Amino acid sequence: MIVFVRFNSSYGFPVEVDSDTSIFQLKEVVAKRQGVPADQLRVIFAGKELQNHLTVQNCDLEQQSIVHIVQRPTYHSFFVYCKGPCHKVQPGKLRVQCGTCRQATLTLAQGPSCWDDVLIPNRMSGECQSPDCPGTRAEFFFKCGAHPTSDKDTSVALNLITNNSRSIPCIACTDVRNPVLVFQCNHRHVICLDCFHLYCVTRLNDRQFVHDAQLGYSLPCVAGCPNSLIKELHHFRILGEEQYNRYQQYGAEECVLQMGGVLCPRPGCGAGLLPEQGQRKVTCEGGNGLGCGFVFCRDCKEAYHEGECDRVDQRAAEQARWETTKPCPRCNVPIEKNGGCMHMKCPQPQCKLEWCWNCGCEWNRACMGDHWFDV
Ligand SMILES: [Zn+2]
Ligand SMILES: [Zn+2]
Ligand SMILES: [Zn+2]
Ligand SMILES: [Zn+2]
Ligand SMILES: [Zn+2]
Ligand SMILES: [Zn+2]
Ligand SMILES: [Zn+2]
Ligand SMILES: [Zn+2]
């Protein structure tokens, strides 16, 4: 049988296999081809990572399919993308400052309780304590929590990523992982970060991103729900630098195709070619840059020749759906929570304990940063 191999591409190169073919041997063609050990390698298909031991005869793979290869005590409400030194998603620390003097001296009567309170500007107000400062506006920002950071060293919040405190199973793999990305669709479907990586990467390869006419290219819920397009495109940074970069070039790749052009299939080049005629024979001349001089067939994208050329389970998706009082730990007097805010103030004048809903401890700066609120 013939198998189509896609790794960091839109197209697949054909590999001769059969029913008796094992998986490990196939990643090894790629492993030497890419100098990357198969052991830190995965290949998923139609929503399934078929184990080393499964073969084509023990799965739904049929002749001429195409597959994808990738290379592989503290409550955290917030996750950021850290532009460095981390260059990855990390747990974050919430912070607030005076909208006027930009100092960390702004006191809030009530703390924030939802994402809107901290992403929507001018949403909350307080009093600044800084000497001779009348500033009232609350400016929220996030910082990477994986190392010390200057207060000017901010990071974008990945606001669809949630602490998996409810222990909801992943929509695609059915495992309980932490943290998870929860879509803004109707049923609010939950997906773990690994399956979200595989989802985006697969969609990249198949050129299946949705063009939101208003703002850029995105993806919706993996179940295909309506009104679920990701609006905070920084979420795609979970792809990691190379793939995210490839994601940013999506629009530029779209223009290349619409200009009737074809892309050089060589991964070290990947130039956008706009040849004059539509002849099957194509030579890479680099477009505006320098070409690799590859001559290929425009149809199969193989070296130029003379002849011819050669997902989500309902049960899992029902499971993976995201959706009043405690007694004061010091004085044991019941009190009701103000939505998502974790900052609890007991009204009993004798007790007057400020405490964290989640931790049950005295209120403190660590609890503000880690989980001032939760969803
Ligand atoms: Zn960091
Ligand atoms: Zn101020
Ligand atoms: Zn998963
Ligand atoms: Zn959904
Ligand atoms: Zn080229
Ligand atoms: Zn051909
Ligand atoms: Zn109390
Ligand atoms: Zn806490």
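Following Swiss-Prot, chain A residues are numbered 1-72, 141-378, 392-404, 414-465, in order.
Method of determination (from the header): X-ray crystallography, 6.5 Å.
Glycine is no exception: its Cβ is also placed from the backbone N, Cα and C atoms.
Residue environment of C253 (Zn(2+) 2 binding site) contains 19 other Cβ atoms, counted within 10 Å of its Cβ in all protein chains. Marked as Zn(2+) 2 binding site by Swiss-Prot: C253, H257, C289, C293.
Taken from Swiss-Prot, the feature Zn(2+) 4 binding site applies to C365, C368, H373, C377. Counting Cβ atoms from all protein chains shown, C365 (Zn(2+) 4 binding site) has 17 others lying within 10 Å of its own Cβ.
The Zn(2+) 5 binding site annotation in Swiss-Prot covers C418, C421, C436, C441. Within 10 Å of the Cβ of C441 (Zn(2+) 5 binding site) there are 13 other Cβ atoms, across all protein chains.
For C446, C449, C457, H461, the entry in Swiss-Prot reads Zn(2+) 6 binding site. For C446 (Zn(2+) 6 binding site), the same-chain residues lying six or more positions away in sequence with a CB closer than 8 A to its CB are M432, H433, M434, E452, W453, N454, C457, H461.
Quoting Swiss-Prot on the mutagenesis of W403 to A: Increased autoubiquitination. DSSP classifies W403 (mutagenesis position) as coil under the three-state reduction. For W403 (mutagenesis position), the same-chain residues lying six or more positions away in sequence with a CB closer than 8 A to its CB are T230, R234, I236, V250, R256, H257, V258.
The distance from the Cα of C377 (Zn(2+) 4 binding site) to the Cα of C293 (Zn(2+) 2 binding site) comes to 38 Å. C368 (Zn(2+) 4 binding site) is 32 Å away from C289 (Zn(2+) 2 binding site) when you measure Cα to Cα.
For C368 (Zn(2+) 4 binding site), the nearest of the binding-site residues by C-alpha distance turns out to be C293; the candidates were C253, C293, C421, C436, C441. A break of 9 residues separates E404 from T414 in the model, with a C-alpha distance of 15 angstrom spanning it. Within the set of binding-site residues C293, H373, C418, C441, the entry lying nearest in space to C449 (Zn(2+) 6 binding site) is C418 (CA atoms). Other than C418, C421, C436, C441, the residues of this chain whose Cβ falls within 8 Å of the Cβ centroid of the Zn(2+) 5 site are, in sequence order, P419, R420, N422, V423, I425, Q438, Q440, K442, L443.
Within 10 Å of the Cβ of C377 (Zn(2+) 4 binding site) there are 12 other Cβ atoms, across all protein chains.
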